[PDB]
Amino acid sequence: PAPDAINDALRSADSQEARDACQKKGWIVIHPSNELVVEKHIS
Amino acid sequence: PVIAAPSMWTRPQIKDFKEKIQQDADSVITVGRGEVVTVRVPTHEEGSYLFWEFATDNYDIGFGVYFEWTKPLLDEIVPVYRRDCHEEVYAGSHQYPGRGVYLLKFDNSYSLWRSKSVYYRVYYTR
């Protein structure tokens, strides 16, 4: 399935169930939060 | 540099989302008073679309998305605007314009007296 379609499909009907289903099938892949750099700034 | 328009939407269930995100400590961010927090998400070697979800517990928070091309060039994918994400889960997606880094902006700057708790999650396609 094309990424265009995965995207347009999830947007159309979005739920935790659909996320998990897509994830189980390898269509979407969760980016672990521990790998994400977080910055802080005070205005 | 042709840049696709992002998609943005919401979905009703906030409580379930938070309960699920809380299971990972790193996926819950405290944005202090007058603070802007930036979560950096790189484009994936095999990847096309990025997905984001977020919610707050009590009060609204600013949210926008910028793209950092790999001083550096910065494009505005989603303008920063205050969101109702305390009421509903806010979600969105964008097609990869090229190789670079997404900046998820959680902007509390307008909030003098209140910290915000940000539950958030990120996927991507192949």
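The numbering of chain B matches Swiss-Prot: 367-436, 473-528, in order.
Every residue gets a Cβ built from N, Cα and C, even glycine.
Record features (Swiss-Prot):
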type	residues	note
MUTAGEN	B:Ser511 to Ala	Partial loss of PI4KB- and TBC1D22B-binding
MUTAGEN	B:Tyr525 to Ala	No effect on interaction with PI4KB but loss of interaction with Kobuviral (Aichi) 3A protein. Loss of ability to sensitize PI4KB activation by Kobuviral (Aichi) 3A protein
Q | Across 36 unmodelled residues, the distance in Å between the CA atoms of B:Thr436 and B:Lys473 | A | 11
Q) Which three-state DSSP class does B:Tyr525 (mutagenesis position) fall into? A) strand
**Q.** Other C-beta atoms that fall within 10 angstroms of the C-beta of B:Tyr525 (mutagenesis position)
**A.** 21
Q: Would you kindly give the Cα-Cα distance separating B:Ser511 (mutagenesis position) and B:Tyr525 (mutagenesis position), rounded to the nearest Å?
A: 27
Q. B:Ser511 (mutagenesis position) has how many other Cβ neighbours within 10 Å of its own Cβ?
A. 16
